[PDB]
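The next block holds one structure in the form of structure tokens; read it before the comments.
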Number of protein chains: 2
Amino acid sequence: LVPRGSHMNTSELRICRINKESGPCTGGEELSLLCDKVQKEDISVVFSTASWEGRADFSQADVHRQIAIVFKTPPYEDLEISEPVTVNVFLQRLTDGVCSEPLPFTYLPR
Amino acid sequence: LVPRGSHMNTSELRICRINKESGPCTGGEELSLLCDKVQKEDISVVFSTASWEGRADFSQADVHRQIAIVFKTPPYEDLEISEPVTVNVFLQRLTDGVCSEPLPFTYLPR
């Protein structure tokens, strides 16, 4: 817990990043951010300068728990394709081999 | 559990979306996807067509648990700004009022 202006900052709460770094001063714009552990029923997002403060609007229903997988794509079978080829991408559990529905991903020519 | 080709699909595992919908047939490209509950030590990502199959490469360390907050930005104090104004964006817990470090976000003129 460290003093910052009139409030108390902590290393517990943390914003990893905001999807868009700018937008209209008009507001009312829909954005999303990624953060570490927060309790949906006990959290808020604030916009401020030294003298002004504005709160974003959202609900517990807008706090989404998700999972991201960063990975390297495998190369396509044919490297000499001259036209875009769109394949299937899906998840598979190793233990029982069960899979998820697929999602399209299209390989592009060299 | 439903039959799909030579494997078994389930509604348990699910890919919400892939950050990029296309890329070089060369592969080796780094991507990331969002999915529902998966066990990092028991999961994989597969690329395939009816006759071909390729696996993405990643580790347990590449399976990130995160939280996304979708929200509406508040309008800036001054709507008649003629130059970009970049403010602070931070999280604040309602119960104890503790905040997170800020991240920049710049409001744009009308």
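FYI, residue positions are counted from 1 along the chain as it appears here.
If you check the header, you will see the structure was determined by X-ray crystallography, 2.2 Å.
In case you wondered, yes, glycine gets a Cβ from its N, Cα and C as well.
Under a cutoff of 8 A between CB atoms, and with a sequence separation of 6+ in the same chain, the neighbours of B:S100 (mutagenesis position) are B:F90, B:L91, B:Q92. Here the residue is the original one, while Swiss-Prot reports the published mutagenesis B:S100 to A or E (Swiss-Prot position 368) with the comment Strongly reduces transcriptional activity and interaction with NFKB1/p50 and NFKB2/p52.
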Taking DSSP three-state, what's B:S100 (mutagenesis position) in: helix, strand or coil?
coil
